[PDB]
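Encoded as structure tokens, the structure appears first; notes follow it.
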Amino acid sequence: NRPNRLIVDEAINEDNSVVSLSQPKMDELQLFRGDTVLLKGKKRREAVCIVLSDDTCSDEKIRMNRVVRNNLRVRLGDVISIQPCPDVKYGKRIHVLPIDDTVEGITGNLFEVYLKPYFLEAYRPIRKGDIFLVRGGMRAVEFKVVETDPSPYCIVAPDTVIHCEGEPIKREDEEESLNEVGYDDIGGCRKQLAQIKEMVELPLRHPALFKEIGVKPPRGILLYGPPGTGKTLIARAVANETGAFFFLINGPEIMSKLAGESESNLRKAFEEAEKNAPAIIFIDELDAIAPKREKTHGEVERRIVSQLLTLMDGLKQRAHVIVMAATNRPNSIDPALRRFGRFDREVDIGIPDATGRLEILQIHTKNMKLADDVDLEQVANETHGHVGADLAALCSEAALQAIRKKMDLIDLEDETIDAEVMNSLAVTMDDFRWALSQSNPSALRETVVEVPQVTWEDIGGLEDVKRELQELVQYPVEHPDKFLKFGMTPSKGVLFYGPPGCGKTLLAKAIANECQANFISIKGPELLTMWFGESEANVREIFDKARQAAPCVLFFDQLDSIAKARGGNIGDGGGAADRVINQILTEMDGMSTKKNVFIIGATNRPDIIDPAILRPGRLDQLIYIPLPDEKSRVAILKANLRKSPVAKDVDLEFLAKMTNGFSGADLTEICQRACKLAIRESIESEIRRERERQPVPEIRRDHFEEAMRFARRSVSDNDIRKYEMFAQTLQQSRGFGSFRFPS
Amino acid sequence: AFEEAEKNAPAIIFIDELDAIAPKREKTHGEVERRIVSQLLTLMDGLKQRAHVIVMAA
Ligand SMILES: Nc1ncnc2c1ncn2[C@@H]1O[C@H](COP(=O)(O)OP(=O)(O)OP(=O)(O)O)[C@@H](O)[C@H]1O
Ligand SMILES: Nc1ncnc2c1ncn2[C@@H]1O[C@H](COP(=O)(O)OP(=O)(O)O)[C@@H](O)[C@H]1O
Ligand SMILES: [Mg+2]
């Protein structure tokens, strides 16, 4: 749309001094060949060059060297701008400093070998901070034009006095100037990034717009989210893009009990930041430093909140200073600090999803060498709840474990490690999976459990139940477009009920692995407390954790304990049980937007559960897990004995046929008993072999016969009759039968 | 100390009784201890992995 817009492209033969541009864009820009122009770059870096006409250069692209990419901090395909340099004059004196690593090892004078031929009749425009690489000698040498006169744009001419000697340059400073953090190093928060960009970059870029509309940019930025999510990273990145001085503030370090030290600390910090008027203040852990003045007993904290209020009131002063605060919990901050003019705008930064965490992995591993085998999509999929900081830790641990794997490859005896053997060591996908297993998501460290180690193949039978659970967890998250098209929200509730040992907990643990969604398991009575209002507090905090980790599967094993018919027990904590039930009712279906939180309940006694718990909208689908039938019993036996080495002569079909009333637990008991009999036989055989010195490949059929002689039915007939009665009550509640539409 | 370590190539620093001079800033008797902890954090972030100096603490 504009002639200035340009796409970065490589230069075949153009040096770092000049660039080649397409002739149609030359005429569109109304610029002559050899005109001194300026190119903009990221992090506010500019490169002055001589423009030229090239046929190979594309219309929408600018051909430019790699060192010019370093100078402008740009990469291939990026967007840059070109502007005519006005009132260009020849340089009278330029102070140019080679890098400190380049000077070492060069016997000859750097100016004569490199600077003099390059700058003899140069006519090459340069700007302060520009760096160019000169080929020649035993090693090519990099030169930085630190000073130019006239500043900041001048033309190099033979009359200009050029001397390499001077104050030594610093490699670390240039490396930092190259390795600064920008918006590109942030991923997965593009809507929050767009908000913050419109907040900060814009008023600096177009202040006349705000002046013409007569509004001032917001002087307060609050960032709230779980820790490690990048609240510090955005603040650090903004200062580089919009040239400023990042001034970090730690909440704990400012806080002091010296009776008035903390207020002086904040006031000094604000004064120091205002001194460097293009400044950004970052107040990390604002929640600790700023509680409610009335709520907190501590007078130091109420005074520090009041001082922060006073500083925020006078913060603007029509100055470039802006303040960004990070808090994990936003409600703990004093409501006065929530007002307009002080942190008036609050931005929520959430746990990254699959795409955002993939972007984080990409940007962290851009420097790391990546094999063709490794796919970071899979690494993002497996990290169901990892945070960006956790992702960075995972990336580092991966390479460290790769080094550990290649310890045996490196003999490390040589004084210098051989480069050819160096080449062999590289990262692998097994490395990523192992480091990922070792790495732990910090989002739900509180709810951490050992590996379920159960898959859908581990469960025999229940094919329809398996399909329904997979659809439940998968359709809303993988296909939200279809739910938007058909206009209705997904159902997010299932209650498993049935006799003990039939696979309800097994189904939940199978969900845990094969859903690619976070899983929180709540043992039934675990959430209750002896204190007056803390059981429902635990309920609402577990639901809050579920909402944060969406899509999450919230599983209540033995739900009949936490959920009862209200008023059933008068002495159950003086109505604390009923209050817990009411809290769960409000948390499942209340006046809050529904998240991707799927609540699964397992119970042996469904008739005692509160009817309000079981209505559609809370545990929508009531699924009965009955005693397996003969085919399902064959499936259970096959699932249990798939891992075991079992003889072919054994007939699992006959076992399933005879075990009429056996549950899955009973059949697993049969398999375990047969294996124990085999263990006894094999160990006794080994003892006999040892005795005769001084075997059994697969479990035989007679072992299973003895195990059956030790088999038993666990679930009584009265209990299963009760479960059938509950199911029949549901069916009678439906009414009628075989709903058929007329014509 | 850190300046001398980054000066020589390579270098190793050892810090015995790190907990003695680097306690929690949340629970600290003197503000000077908070200052030394913060300065230790700043100089810890000061190295850019290129000085190749490993700091050890007991
Ligand atoms: N259909 C099945 N397929 C495979 N194993 C099963 C099946 N049903 C039960 N089991 C076995 O039962 C054991 C545990 O059962 P599980 O925890 O799923 O029972 P449950 O139905 O939730 O009962 P409870 O009400 O007593 O908690 C495991 O060893 C599991 O392998
Ligand atoms: N969205 C993100 N993209 C890339 N890196 C991230 C992101 N979020 C966090 N990090 C990593 O976290 C580290 C900074 O911690 P940070 O997340 O800022 O903590 P806090 O959440 O307390 O501000 C950086 O090293 C950075 O690599
Ligand atoms: Mg169970």
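The residues of chain B that appear here are 289-346 by Swiss-Prot count, in order.
Header says: electron microscopy, 3.0 Å.
Placed from the backbone N, Cα and C atoms, the Cβ positions cover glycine too.
Here Swiss-Prot describes B:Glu305 to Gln as a published mutagenesis experiment; the accompanying note says: Defect in ubiquitin-dependent protein degradation by the proteasome; when associated with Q-578. The annotation that Swiss-Prot gives for the mutagenesis experiment B:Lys312 to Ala reads: Does not affect methylation by VCPKMT. The annotation that Swiss-Prot gives for the mutagenesis experiment B:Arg313 to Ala reads: Does not affect methylation by VCPKMT. Swiss-Prot gives this note for the published mutagenesis B:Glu314 to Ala: Does not affect methylation by VCPKMT. Quoted from Swiss-Prot, the note attached to the mutagenesis of B:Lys315 to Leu, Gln or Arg states: Abolishes methylation by VCPKMT.
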B:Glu314 (mutagenesis position): tally of other CB atoms within 10 A of its CB: 11
For B:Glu305 (mutagenesis position), nearby residues of its own chain (Cβ under 8 Å, 6 or more apart in sequence): B:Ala346
Those mutagenesis positions listed as B:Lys312, B:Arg313, B:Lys315, and which of them has the most Cβ atoms within 10 Å of its own Cβ: B:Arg313
Helix, strand or coil at B:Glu314 (mutagenesis position) [DSSP, three-state]: coil
B:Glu305 (mutagenesis position): secondary structure state under DSSP, collapsed to three categories: coil
